[PDB]
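Asker: The structure under discussion is supplied below as structure tokens; questions concerning it will follow.
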Protein chains: 2
Amino acid sequence: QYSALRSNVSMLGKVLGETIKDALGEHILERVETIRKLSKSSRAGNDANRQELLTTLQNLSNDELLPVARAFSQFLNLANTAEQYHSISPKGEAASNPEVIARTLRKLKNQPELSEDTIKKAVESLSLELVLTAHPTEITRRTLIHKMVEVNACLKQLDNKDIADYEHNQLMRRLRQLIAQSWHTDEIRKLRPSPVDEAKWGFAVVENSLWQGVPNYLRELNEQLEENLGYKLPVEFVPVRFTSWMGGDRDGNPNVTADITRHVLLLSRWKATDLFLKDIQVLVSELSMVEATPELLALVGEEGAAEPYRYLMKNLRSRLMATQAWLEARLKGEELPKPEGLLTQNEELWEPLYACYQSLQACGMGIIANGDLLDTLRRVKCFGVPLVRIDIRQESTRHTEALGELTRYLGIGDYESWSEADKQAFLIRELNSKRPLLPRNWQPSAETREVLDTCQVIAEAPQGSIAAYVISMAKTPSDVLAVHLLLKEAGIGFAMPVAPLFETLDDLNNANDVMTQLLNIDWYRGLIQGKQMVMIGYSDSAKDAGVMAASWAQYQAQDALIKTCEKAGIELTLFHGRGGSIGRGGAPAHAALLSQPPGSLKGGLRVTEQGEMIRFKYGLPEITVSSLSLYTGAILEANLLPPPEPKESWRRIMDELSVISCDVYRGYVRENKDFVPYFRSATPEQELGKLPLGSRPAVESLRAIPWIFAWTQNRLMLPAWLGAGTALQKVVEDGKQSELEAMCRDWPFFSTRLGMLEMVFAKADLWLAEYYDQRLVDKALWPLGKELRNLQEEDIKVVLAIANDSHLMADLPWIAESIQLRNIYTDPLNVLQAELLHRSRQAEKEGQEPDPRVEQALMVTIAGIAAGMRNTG
Amino acid sequence: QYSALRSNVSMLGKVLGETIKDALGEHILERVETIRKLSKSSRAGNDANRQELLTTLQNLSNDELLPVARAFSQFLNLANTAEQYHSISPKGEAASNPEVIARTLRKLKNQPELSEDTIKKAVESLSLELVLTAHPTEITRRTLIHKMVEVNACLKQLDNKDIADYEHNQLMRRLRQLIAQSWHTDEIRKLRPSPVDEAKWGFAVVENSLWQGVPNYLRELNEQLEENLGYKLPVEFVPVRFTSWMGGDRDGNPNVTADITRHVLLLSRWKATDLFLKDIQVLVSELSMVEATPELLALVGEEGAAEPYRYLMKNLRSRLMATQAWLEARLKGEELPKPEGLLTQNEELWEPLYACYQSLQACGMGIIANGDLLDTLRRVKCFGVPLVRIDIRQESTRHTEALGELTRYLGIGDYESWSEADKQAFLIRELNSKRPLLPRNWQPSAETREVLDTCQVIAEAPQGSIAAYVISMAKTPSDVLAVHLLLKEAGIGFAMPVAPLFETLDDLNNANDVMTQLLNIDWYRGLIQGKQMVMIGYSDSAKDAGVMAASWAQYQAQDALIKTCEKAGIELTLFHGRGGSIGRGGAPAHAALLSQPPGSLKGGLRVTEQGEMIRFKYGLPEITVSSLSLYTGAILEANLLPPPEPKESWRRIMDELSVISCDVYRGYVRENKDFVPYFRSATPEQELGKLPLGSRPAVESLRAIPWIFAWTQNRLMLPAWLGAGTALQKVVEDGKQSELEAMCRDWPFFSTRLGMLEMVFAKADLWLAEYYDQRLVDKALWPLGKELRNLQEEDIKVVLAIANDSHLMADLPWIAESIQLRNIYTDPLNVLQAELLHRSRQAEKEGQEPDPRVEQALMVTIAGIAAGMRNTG
Ligand SMILES: N[C@@H](CC(=O)O)C(=O)O
Ligand SMILES: N[C@@H](CC(=O)O)C(=O)O
Ligand SMILES: [Mn+2]
Ligand SMILES: [Mn+2]
């Protein structure tokens, strides 16, 4: 079964080892082989080999550090590519086999009490919007997407049995070339990337995978609809849209200025012109058809009425080339009027393209119409003019300060002192006011000016470039009303979707109250035009209260909001954030989406795909088809077959669990006096902040990402499990274990919550965790480490006991197996990383010079460990 | 065995039939199915179905003609692509399996009396130069190369056994798209192509196949050298070069003016810039290596000494972009000074590229150096700056007139009246003269000015753009001396290779005499710098005297020339022309090259690849590797293992054969009074002249091409067999059959000559031939037709008797089989073509209007028949 995968990893590793021998050494290969041996030994109890391991690492010269690190990082890299190849190959788990869609559609179709029209309308109302996010540990300076597409193509071809030995030889020769490139093509950011750089990586994902991936997803989905149900969605219906937060999210990031966003907004347009030209060229040459309709001929009428379809593609070609030229100037900083055929809306690309499609169908050229034209048609609506719409995100606090400084300058009062009823009073008065408020030539502070300039970019940008304004830390109705006032002042002609982001236990708790007041304001209700979009901050609430309380809190807030909006007639859209069980990808994800309160996906799927998981969910075009197909079935099933409502006793088990768990979690994280000092020593948290990892500049202070990432590198995974098990053991100790087991079998929310601990417990590593304490933590803090490690050992038993199994995550053997592989490949990077942190941390203590070798090897481990661990939050 | 091929043709035909049903009809499919049935019946003797066939064709409306024709043309097209796919697939004849090289190298290596150094120097002196020629029946307006690469890729992928049904489904969906494109993408020249258009098709061959093909050929050849012999050729040795006659050959073509050549010369440079940029971009991003040599660092020294290889690739990128810009202006007709980094020589691309290679090897990055850099390195020397050097070609007569008009204007005398000793006298005097001769502001006639302007282009063009000046119809030493005088007058700074083209039996006969006089002129001998290049006009001499006399005449002239130049110390290079057994491609070709007089390829292989055979020899990159590999073994074997010298009695059998055969051939073609009238009626010769087939404007008059092509369409193949058999039967009738059989077993020249008749007799078709007489020829000319057809029936027996076989070409079963397939697919185009010629020819007789439908269907048959028949001369 996993034999083929085991063979490929072994094959790619020999090739790497070959390349390293050629490269520079047999010595480094020995540096690598001694470290694995010693590490395996040490773990298996040999305390003499632990000594040996410690001396071996300490004797590594600084010149050996990076090459050794990169080696370990590379072996892991081939392991993941062997892992991902296996996943889409038909003689392996086969993630992109269209049965994934059909299995879901068959289930529905033969489910009594499910009218076919009920099914058809759910189909016709599908909607997915995937919001790309930056990768927090992207270490190189150029995107590697395209090389990966290539290694994968080579593995695909070597899979053909009966391949003539010469073909085999040829394939292996390129494979060695491609691996060598990676060992020698070293790039390492020296400096913190910038929002433009991160915006650029998203364009790389779009062109190396989404560009082909989306249209294929749409063809397969369509072939399946018609096969299983008897009808194809209409050409005009493209249910997928991609959006990006890159150069749009300034929450906590001073480097994302209104100037940067302006810039990135332009760049996207430039890149869409680039990709759309490649599509249009193809079309200009293949559309030599001369048979056309009255309507189409009319549309050209003479001049090009002797090459009709070609005509309309040539016109578009110029129109695209003109706008390209204009944006390359603006990118450059030059201002010059815009050409007559400047492209700003998708309708401008759609229209002509759709006209050709229509005649070709009408005139008997169906097959040609449904080929590359169809693909460009779907890409216009999926990507269009802006390529990827961006989302703007700023904290609520920042809006309050801007509007406070404004009010004091006008002598009206001080907004950040007024009670909430006064703020709404002031906001509704001004929102209805016809006289401006923003002083024409004002002198605000840097911060305020930024808030003000950003809304001017939004307002200045063509409609459909910006998908939504997200308000992180939204706590009251004035928080939402505040951005509508600023946008009004910025001059905006359309209705911009504003979304509160509730990301704390109380804000989640108060969320429903906050929106019912907002919908009771008649002015607000008519401004949103029957649609609201809320954002649920799972990851931050879990930082606040622990994962159990956060999950139940989020469960309750969505159910309350779904019901509130339904009473009020508003189409609610839940915007999902980062991690959680909805961001696990694959089957768990599909289980997860279905485990949400009934109603939850009635207004669509909108999620924040984590940066570090992009390669694994959209890395190759076939993975994109898998990912979109999985999501698509989930929506459909969740909307026609919602989960049951919880048995009241369950609710009381969850209330309690939530209190015990939050109580234990805060016990340690907030109340325990040794925790912060422990944390800072045991995890590479401080270094993740100094090093040039994300574009943000170098426990309540911290952000979800750095909280999660730091514990992931240490291997304890504290954030993702902490009070859950403790609370669960206690409830069992009351004899309620039988109810916990019923909740698991019959309540999707609950099994899915327990499922997720299993995977975290599956990647955590207590031997490694203990090793960092031994090397990095002061002796007096060891007891706390031992305590937290023992908490986990006990939490795995309760979880295994409730799950009635003896092996963790036994329902997902392929995920289990793949986690087993990466764990062994990741092993040596954690062993090495501890030495680097030690060398690094002692240089500082003794006012030394950040050695560049030591720092770069550390960035390699960080990024390798993060890649081997994937999702851990 | 041929099962897989039979399956694929059936598969592609169903898909075509599917597409046509969708398209416009079930009626046309019936138009096609009735015509094959009736045609098969008629042939098999049913004279009632022959009547039915005749009425069926006559009842076709003019609106049915083209679609019916195109259908038959398309089925043939899929048949050839199934045929060509099978040829390179490892589970079929496998043309590009590197054993082709190794088999040859093994043979050599273990051949006693063959020192390994003798072998190594032959290796180090290999040299191939393939001169591309236009396609005489290219009917569409855009090159289809690239689509064909794609259909082939799709067949390759469907060959994988174990292909998951979804993959299979996906592949078939594109296949249907691709076929549909061809049925609906109709383009048909309305007008005669132009030299630029034909120059453009050669660029299409270069980029869709030679660009990848050459470097692969070079890697395989290199891997084989080292495997079998123990050494690899050095990086600086690229033994292949491609040249084109497109926009260079004006022999007989008024449309190829000096202006056109100037233009085409520029365009090639533009296109090389285009392809070289794609290579350089790749290099600019993959060469991130920072480890470099003193020498390389020196070469950059600071500025870019922190990204050395990238630096040199970025410099070249600008340099290429600059020259591109300059040629797009010149192409446009604008004159503006040339940029500082204008590229004119290959050394300018070589140099930097080679520097990177050197450091990468030196610094341990061998594997990266030997990858894409190696490929660009080899392409520079194979294609370089000009992309494809062109060759200029003008008749000798035209030079005599230009120089006659010149002399009369100066009052010196009249060159075209002076005896040959006087012409040489005058020419040597002026060639040594320091005072000019060409009047500064003269008024010649159009013709003369063209001769004069063309030499000015040659002279004006950068050195290495023009490979040689070919003199068609060269008869005496003054013919060669004449072009050296004109070139001198045109101002030329380098030594341009001039080559006489002997293309008549007497000129072949006199060839040796002509060159010994030329080498006895001390002035000439020192001007050519130890190198002469002669051109052998097989195809035209055969038009003159028939194929046997021509072949023996050519055999004798090369042997005489090889010997003459060897005595004189000149490196002779035989330039081969069109068709003949050297242009058969594949194994016959390899046999053919080896059957030439010893010495023959000592100065390399230079051949004129026929236009209509390009798809079949260089159509896909893998076919190019096959073709170059076959040629390469032939050179090596021919140079280390020459054929035996003929037994004197053989020579006398050949003299006689040559006289009898020429005698019979001229009997019919020149002396017979009914022949011309017959010819013009039975073949589409006149129409091939009117229709927009080649770029030349709309029996001694005629040219090889039109002589051959016309008889190929009729199916009799007269030009390629005519007196051969007649002469052979006569010699058997003297009891010398036993000597003819010995000559065949032991004399390569002879078996190869008889081999070639077999293939012509294999594609000829006497039933079809008779059908054209019945439909197109007047009753009184029928007897001549019957006579010529009966000549052939008798010639096949003598040939089969001498070959001791009962089935034609029994030593080449795959070629035999593939000829069988195409013959059945071509069948209906000949049946249809006869009706078109009838309708066309009667419209004219009755002063009607060339109906465009009738003419376009005719162009389709012409081009289809020419494609099914491939090489027939
Ligand atoms: N994404 C997997 C874990 C992994 O593949 O590393 C899960 O959510 O369970
Ligand atoms: N090129 C083949 C004939 C063919 O393939 O049609 C030969 O020279 O014998
Ligand atoms: Mn937050
Ligand atoms: Mn000629």
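Chain B residue numbers are taken from Swiss-Prot; in order, the displayed residues are 4-701, 709-883.
Per the header: X-ray crystallography, 2.6 Å.
Backbone N, Cα and C define each Cβ position, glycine as well.
I grabbed these lines from Swiss-Prot:
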- B:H138 to N: Loss of activity (MUTAGEN)
- B:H138: active site (ACT_SITE)
- B:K546: active site (ACT_SITE)
- B:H579 to P: 5.4% of wild-type activity (MUTAGEN)
- B:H579 to N: 29% of wild-type activity (MUTAGEN)
- B:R587 to S: Loss of activity (MUTAGEN)
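Burial and contacts for the listed features, if you can.
Answerer: Cβ neighbours of B:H138 (mutagenesis position) (same chain, under 8 Å, six or more residues apart in sequence): B:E201, B:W204, B:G614, B:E615, B:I617.
B:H138 (mutagenesis position) carries neither a helix nor a strand DSSP state and counts as coil.
The C-beta environment of B:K546 (active site), restricted to residues of the same chain at least 6 apart in sequence and closer than 8 Å, consists of B:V709, B:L712, B:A714, B:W717, B:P729.
Its Cβ placed at the centre, B:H579 (mutagenesis position) has 23 other Cβ atoms within 10 Å.
Under the three-state DSSP scheme, B:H579 (mutagenesis position) falls in the strand class.
Long-range C-beta contacts of B:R587 (mutagenesis position), restricted to its own chain and to partners at least six residues apart, with a cutoff below 8 Å, comprise B:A595, B:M766, B:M769, B:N881.
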Asker: I want to verify one value. Collapsing DSSP to three states, which class is B:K546 (active site)?
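Answerer: DSSP call for B:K546 (active site): helix.
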Asker: Check the recorded positions B:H138, B:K546, B:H579, B:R587 for any whose Cβ is under 6 angstroms from an atom of ligand 2, and report them in sequence order.
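Answerer: Among the recorded positions listed, those whose Cβ sits under 6 Å from ligand 2 are B:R587.
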Asker: Name the secondary structure element type, per DSSP in three states, that contains B:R587 (mutagenesis position).
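Answerer: Once the DSSP labels are grouped into three classes, B:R587 (mutagenesis position) ends up as coil.
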